[PDB]
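*Asks:* The structure's right below; bear with me while I get my questions together.
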Amino acid sequence: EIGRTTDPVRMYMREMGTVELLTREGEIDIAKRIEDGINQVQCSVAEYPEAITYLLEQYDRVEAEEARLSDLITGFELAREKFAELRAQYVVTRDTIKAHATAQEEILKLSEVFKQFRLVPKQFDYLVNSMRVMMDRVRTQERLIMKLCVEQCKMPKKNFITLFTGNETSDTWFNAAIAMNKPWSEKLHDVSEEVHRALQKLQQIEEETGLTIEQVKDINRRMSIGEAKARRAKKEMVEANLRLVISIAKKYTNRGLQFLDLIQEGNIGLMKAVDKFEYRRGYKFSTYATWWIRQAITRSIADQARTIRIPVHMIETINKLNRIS
Amino acid sequence: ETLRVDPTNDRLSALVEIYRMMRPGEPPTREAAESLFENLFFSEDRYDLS
Amino acid sequence: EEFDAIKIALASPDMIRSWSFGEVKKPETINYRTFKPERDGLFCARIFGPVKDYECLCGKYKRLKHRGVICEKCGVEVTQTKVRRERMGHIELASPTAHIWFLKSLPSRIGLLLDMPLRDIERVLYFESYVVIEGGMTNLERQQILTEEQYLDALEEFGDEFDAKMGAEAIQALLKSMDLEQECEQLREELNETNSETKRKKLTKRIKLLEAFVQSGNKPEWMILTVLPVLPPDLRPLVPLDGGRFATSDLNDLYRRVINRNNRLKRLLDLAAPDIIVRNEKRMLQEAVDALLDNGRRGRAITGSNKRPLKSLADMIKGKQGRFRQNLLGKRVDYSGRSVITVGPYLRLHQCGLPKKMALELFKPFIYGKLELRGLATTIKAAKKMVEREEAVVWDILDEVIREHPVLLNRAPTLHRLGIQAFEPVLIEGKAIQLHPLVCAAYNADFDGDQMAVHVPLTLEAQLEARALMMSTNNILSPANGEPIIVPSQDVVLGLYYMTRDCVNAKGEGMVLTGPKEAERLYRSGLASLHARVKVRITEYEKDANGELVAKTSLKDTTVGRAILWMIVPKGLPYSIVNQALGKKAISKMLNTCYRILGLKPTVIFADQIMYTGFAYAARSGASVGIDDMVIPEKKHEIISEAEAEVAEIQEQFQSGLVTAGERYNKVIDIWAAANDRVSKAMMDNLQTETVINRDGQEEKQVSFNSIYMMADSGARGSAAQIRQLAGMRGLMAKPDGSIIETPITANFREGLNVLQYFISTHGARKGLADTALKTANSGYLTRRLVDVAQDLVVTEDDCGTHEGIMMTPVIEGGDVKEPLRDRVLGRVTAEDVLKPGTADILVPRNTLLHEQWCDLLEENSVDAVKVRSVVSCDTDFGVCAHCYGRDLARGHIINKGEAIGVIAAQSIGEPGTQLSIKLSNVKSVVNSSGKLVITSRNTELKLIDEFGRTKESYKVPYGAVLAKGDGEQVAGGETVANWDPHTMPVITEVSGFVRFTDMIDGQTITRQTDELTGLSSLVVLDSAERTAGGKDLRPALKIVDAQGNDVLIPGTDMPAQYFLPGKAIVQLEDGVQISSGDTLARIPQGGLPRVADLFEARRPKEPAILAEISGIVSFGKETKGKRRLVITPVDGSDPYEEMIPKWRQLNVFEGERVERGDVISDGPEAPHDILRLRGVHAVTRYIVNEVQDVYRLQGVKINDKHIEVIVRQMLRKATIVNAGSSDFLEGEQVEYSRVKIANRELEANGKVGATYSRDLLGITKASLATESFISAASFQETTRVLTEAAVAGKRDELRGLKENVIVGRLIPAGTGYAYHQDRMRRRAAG
RNA sequence: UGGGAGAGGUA
Ligand SMILES: [Mg+2]
Ligand SMILES: [Zn+2]
Ligand SMILES: [Zn+2]
């Protein structure tokens, strides 16, 4: 149990003893769940129109010959013409959006043709955190609406979630809240000018997205559940191979660093191997994870082991000259 | 008197208590306790007078 | 730079960020290509200042013209490089960790504040179990330590109302959410309903802790380290080696560990790591921070690369090799030398021979100054090279500089204060410091390879200290006892003994001489020896009433040697000074008499002249040792053969089977002890009086001129035990198991031991050599503890005007006089008068220093006991007055105000630790029918007073003992007056008549049995632990009545004549008989240095003596239990007191009499705490002084009692308060006794009730730790605990101690600095 | 030059 133990690596081995080892087949299913979360987050960020205009303008920036051809495209004269016809598809869906199921089928066809573009992960993070910060803008907006309707009038919350959470684009709900002959609705006149500020702020959101609040709420809700599923699958993949980290770092013990620092940096390398693992090459998990764990442990003991720090390229150079001469 | 004080029941409970004395804070099990009590005294490499 | 106080407190994160100059964000210290420090590293120039004087890193700003600027290229501020050891950094910790001092130094202060167990707090900090901070529901309260399963249950159950966090951040949030004044008020209400002992102590501990936080202004969130500060990089330096490799400090390694794990925690919090990984990293950062603050404290100590544990900050400050005791108290010191010491007997008393080269190296800047003054060197470089070339003008300038410029000769270990003395140096050619032979009794230095340090005072004030205070002609008398330590030792003593001894018919006996000059002329011409008994004319000068000298001239029957020393003895001493054979004690008395008569300057020239003549005549003597001079007594083999025959006779009696083995063993030891005593006595006889071949009267006898007996009788080197081992018998040697071996070493060191006797002797030799090392370590530890208690004691006032005192009676325990009244009282100041008629009616007034003339008057009029003012009873705040202490023992007059007493007292006590008519008083008796008087009291002492009034001996009689002599009877010596039963304790009576056998029946309280010798039945009262159910409620009584049966009363009182006898009583007296008065009724049966250290540490012994806490009669109140309770009720009021006594311990006082305040109820050693609390301050002072002096007189060392009284006064500094008045003391707070005296003085000045108190004898360790100065306490011992308590309570230091001003660097308030400190104190008061 | 361990020795 939790007794008088004082070694932290013994408590680490106790807290890692609760999980079980992985079988021959199970990590392919965990990697399939990881790739399902990645496919879910990609297919929910696909149909966002301002992200499509962002990738076209970054393609105009790379075609204006001042940026390199490596920091925005990884793979799949070919990308140029397919982005040109994506731009043709963009300028025809800018005016066939007015007409109504034709708009839905054309934006989903733009979504499925978007899936070929293998974008860079740093700009994937740019797309995800840009969706997150516009969601933070509208969330503190609705938190401000929530705060102003609870602070002054002490009203129940069933009428608010049936009236405010409808369209919330025009003023059809605010006048309905005044016109239901309640003794606080006649004293919601001093709240009126900054909630009109809030309403024109929502209209600012409608012109910078193009779609309403409900569609982008559904888009970021799909974003959130896909991110949570992929992160939980990645977390379950991480806490099943810690014994591999202690098996690798068992040999690097008396190299100038503590034993617990080694398995901690091995856990960092294990996370970096989980995030960039491909299951389609037939290998299970260990032949790909061992290289990253060994790299993280070696780069830990090559830097944080001495006061006078020698870089790794200089120590292999002087080692090569020591072995030849 | 030592048997009346002794709170263990049988061999596996005795090995669990010896495990809890020697390596405290670790969750004991049967094979680790058996291997620990064998290799403390009755192993030719971890015990020698000779 | 002129600060009044050093305030310590806890450090807020805002204050730590205010100290720092930049966040350290990289573990790597410096580079490897070029060695410039990094950016945001552990040695960085932008954070910790520039590396060179007035230079940046890139080289842009490179002069003092740009005085202070910031470089826009590399950030390095252009200043001096001194700010590399004054600027701190700070590490911004991701998870706020807990301080290991305010968590692990017991009491934990976090468990004592949050009221949570330390194991549960450690489980929270180790991330093993969640803790809940706040919860709206009634299921989860505050501080309910949940497990992982319970938290996962509560998360799916409520999930919204409660907030439970895990780790040190949870404890930070808990200390944030708690309310100090609310918890203090709730515990103040909680203390009032009921008071169990453990609950009240825990509650008052928590209340004192919470009140300390509120009154200091600290906040409880500050114990959780959020921002960790960084030591400056020239205080954790980076020093190289000679082979290019670096050898850094361990602090750089620990700082690298903390920075790396903190950076990894930031990376893991940004990378969205799993919960197990980020929790382990938070635990690693906590472990690394706790290791850096105190490595060996929390768990396994983090070891370095060479398998040794690293040195943390707490290990840099605390310990034997810590900052305090290695650099702050004792520092290394420039202008210092060291060499072997030899003997210079051609010197004077104030001179020493420095070598030429060593003093040239010592006085080098002084030679630079005189060279540039006399124009022989233009510049300092020319003067440096002229000294380094060692020219003749440099030697002449050095001879001019060193003239009248005293240097201090120190020799380690400096036990007492005479181990440093100042000498006017005389330049000699050689390499060894030539000391004077007289000062090597003060230095305890023999010339077997010793080494002495030479320190040079620089300033004019320092030269005047060494000339007026520390000159070797000033400190002649020892400060321990007022006797001269500049004394002839072994060689001057042998020479003066051979001079002033006299033979019988040596050469030219019976002449008449014109004086001392003609006697010296006769000896150096050779017509008369040094031992001729001759009549000389002596013109001695006596002293007048004033300073004049009258003379007398007559003929004295002297020797030639005494008439040679009369040329040496100055004018003012009588001839009885010189006219005996001068041993070491005799020459000590000569120098003491010359001091007290003449002063200091005749005493200095007398010591130099007596040393010169002692050395010269020991050289002219030729006193040699030989193998014919260790004369074995000719009757050694006969006594040894008789002793072996007697031992063999008892051995064959034991082999026959009559006497047991232990009695054979004791008989053999006693026989060999008697045989060794007889052989030693015959040896001493045949060595003392062997010279019998004489002439010119007849065959005459005299003391022998044997050299072994001469160097024994002179007191020069050795004693009669050493002469016994050389010539007589070696004696009985002991085994290392303590038991004396049966057969002794019969051979001596002249006949030579055999193999087995030498192997037996090696036991005691190695044991004595091992014991000596242990005592020196113990004595030095005892001396350090004694000094660190008695630091803060100095003379402040000239007189306090008190009326208290300690009545000094000569210690008269046993059959002899241990200390006379002269040794007890010479030096102190009389408190009251001496009211006795006597013969001359001496009446000394108060406030009179007892000189030798006044003590001679006291000896002549034979005063029994005089009351003098002591240091303990002094009424001066923060220091004592001069009149209570008395005489400065090193000088010989009254003590100057401002001189530190306590350091001298502690040194004088801890220095010999490497050497370690019938009178009845307090009676109640009755005359019996036969006149054989019996006593009915236990505290009766039998005083033996002479016919002049003074006391000769002292004896304590037992209760119920018989006595033949009354008061006023003068019995001769040798008469056995002490007659008493040693094993039985009687239950005697004082009335007569018949006995009524009431309240005892055969079967439940008494055992019916008979005696095996006479056949008469005897009624033994059965003890209550083995009685039946009928005897659990009765006490049997010997109801003594009159001749017919009425209840006789005690004459004087109203108590009926009953006698509740205890168990195990041999009741021989039956009913229906006649009983006299006073007869018996029944029979009731029954090192040196560790003792000094246990008396001064105030230890309760293994079996304390139970004492009576209130005066009155004593009765038993609780039944059916063996723990005997005493309801000791007073004879005037009600009883609020009871006492619990265990089973097996016996009792001295029965339940029918009345005891006084502080009566011995159970026998044994009495503990000094209850001695103080019941008897009084003067009684516990007298107990400690007598029991320390018993040890120091057993080993033979003279120490004045004022030093032990100083240590007792420094031990009694605390005074807990039992009842308050209007002062700011609530309940049971151990404040200083000087503070409550000042508070009571102010309260009785403005007219209020005042606050009473009760003092308590703390030990040496507890007093020096509970000293109000955290710097003095942390410099003594337990630096972690002292700094933790001071930081929590928010204390400050007022800088009033000698150790404090040694640490800080000011003049101490002791001696010369006292005038400056009182001027500074009056400047602070008047402004 | 400076720091830290280990061993030996002198008083
Ligand atoms: Mg010596
Ligand atoms: Zn610069
Ligand atoms: Zn006084």
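Residue numbering in chain C adheres to Swiss-Prot, whereby the residues present occupy positions 15-930, 957-1126, 1136-1376 in order.
Quick reminder: no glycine exception, Cβ is built from N, Cα and C everywhere.
Sharing the feature lines straight out of Swiss-Prot:
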- C:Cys70, C:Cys72, C:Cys85, C:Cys88: Zn(2+) 1 binding site (BINDING)
- C:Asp460, C:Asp462, C:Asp464: Mg(2+) binding site (BINDING)
- C:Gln504 to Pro: Resistant to antibiotics salinamide A and B (MUTAGEN)
- C:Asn690 to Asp: Resistant to antibiotics salinamide A and B (MUTAGEN)
- C:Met697 to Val: Resistant to antibiotics salinamide A and B (MUTAGEN)
- C:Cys814, C:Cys888, C:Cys895, C:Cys898: Zn(2+) 2 binding site (BINDING)
*Asks:* Give me the Cα-Cα distance between C:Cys814 (Zn(2+) 2 binding site) and C:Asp460 (Mg(2+) binding site), rounded to a whole Å.
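*Replies:* One finds 45 Å between the Cα atoms of these residues.
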*Asks:* Near ligand 3, meaning Cβ under 6 Å from any of its atoms: which of the recorded positions C:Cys70, C:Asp460, C:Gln504 fit that description?
*Replies:* none
*Asks:* Out of C:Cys72, C:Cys85, C:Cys88, C:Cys888, C:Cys898, which of the binding-site residues is least crowded by other Cβ atoms within 10 Å?
*Replies:* C:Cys72
*Asks:* Cα of C:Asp464 (Mg(2+) binding site) to Cα of C:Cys72 (Zn(2+) 1 binding site): how many Å, rounded?
*Replies:* 56
*Asks:* Counting other CB atoms within 10 A of each CB, which of the recorded positions C:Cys70, C:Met697, C:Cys814, C:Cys895 comes out lowest?
*Replies:* C:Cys814
*Asks:* Nearest of the binding-site residues to C:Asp462 (Mg(2+) binding site) by CA-CA distance, picking from C:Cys85, C:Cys88, C:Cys888, C:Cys895?
*Replies:* C:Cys895
*Asks:* Just checking: which of the recorded positions C:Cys72, C:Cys85, C:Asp460, C:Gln504, C:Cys895, C:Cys898 have a C-beta under 6 Å from ligand 2?
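*Replies:* Close enough to ligand 2 are C:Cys72, C:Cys85.
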*Asks:* Of C:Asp462, C:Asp464, C:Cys888, listed as binding-site residues, which ones have a Cβ less than 6 Å away from ligand 1?
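*Replies:* The binding-site residues passing the 6 Å Cβ test are C:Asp462, C:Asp464.
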*Asks:* Please work out which residue of C:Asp460, C:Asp462, C:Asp464 has the most C-beta neighbours within 10 angstroms of its C-beta, and give that one of the binding-site residues.
*Replies:* C:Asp464
*Asks:* Of all the mutagenesis positions given, C:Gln504, C:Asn690, which residue's CB has the most CB neighbours within 10 A?
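*Replies:* Comparing the mutagenesis positions C:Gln504, C:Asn690, the most crowded Cβ belongs to C:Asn690.
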*Asks:* Note the Cβ centroid of C:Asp460, C:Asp462, C:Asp464, the recorded Mg(2+) site, then list each other residue of that chain whose Cβ lies within 8 Å of it, in sequence.
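*Replies:* Going along the sequence, the neighbours appear as C:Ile355, C:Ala459, C:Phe461, C:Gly463.
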*Asks:* Checking your reading of the structure: which of the recorded positions C:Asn690, C:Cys895, C:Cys898 lie inside a 10 Å Cα sphere centred on C:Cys85 (Zn(2+) 1 binding site)?
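*Replies:* Cα within 10 Å of C:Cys85 (Zn(2+) 1 binding site): none.
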*Asks:* Starting from the Cβ centroid of C:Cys814, C:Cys888, C:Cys895, C:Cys898, which together make up the recorded Zn(2+) 2 site, report each further residue of the same chain whose Cβ lies within 8 Å of that point, ordered by sequence.
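*Replies:* Along the chain, the qualifying residues are C:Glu811, C:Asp813, C:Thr816, C:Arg883, C:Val885, C:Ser887, C:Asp889, C:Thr890, C:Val894, C:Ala896, C:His897, C:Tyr899.
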*Asks:* Please report the DSSP secondary structure of C:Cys895 (Zn(2+) 2 binding site), reduced to three states.
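*Replies:* For C:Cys895 (Zn(2+) 2 binding site) - judged by DSSP and reduced to three states - the answer is strand.
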*Asks:* What does the structure give for the C-alpha distance between C:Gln504 (mutagenesis position) and C:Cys898 (Zn(2+) 2 binding site)? Integer Å is fine.
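*Replies:* Cα to Cα, C:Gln504 (mutagenesis position) and C:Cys898 (Zn(2+) 2 binding site) are separated by 38 Å.
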*Asks:* Hey, for the Zn(2+) 1 site built from C:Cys70, C:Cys72, C:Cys85, C:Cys88, who else sits with CB inside 8 A of the CB center?
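*Replies:* In sequence order, the nearby non-listed residues are C:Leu71, C:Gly73, C:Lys74, C:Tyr75, C:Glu86, C:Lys87, C:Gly89, C:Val90.
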*Asks:* Among the binding-site residues listed here (C:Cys70, C:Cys72, C:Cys88, C:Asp460, C:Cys898), which has the Cα closest to the Cα of C:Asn690 (mutagenesis position)?
*Replies:* C:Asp460
*Asks:* What is the interatomic distance between the Cα atoms of C:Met697 (mutagenesis position) and C:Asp460 (Mg(2+) binding site), given in whole Å?
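*Replies:* Just about 31 Å between their Cα atoms.
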*Asks:* Of C:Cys70, C:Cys72, C:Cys88, C:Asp460, which binding-site residues come within 10 Å of C:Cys898 (Zn(2+) 2 binding site), going by C-alpha to C-alpha distance?
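*Replies:* Those close enough: none at all.
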*Asks:* What Cα-Cα separation, expressed in whole Å, is found between C:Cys88 (Zn(2+) 1 binding site) and C:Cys888 (Zn(2+) 2 binding site)?
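*Replies:* On Cα coordinates alone, these residues lie 67 Å apart.
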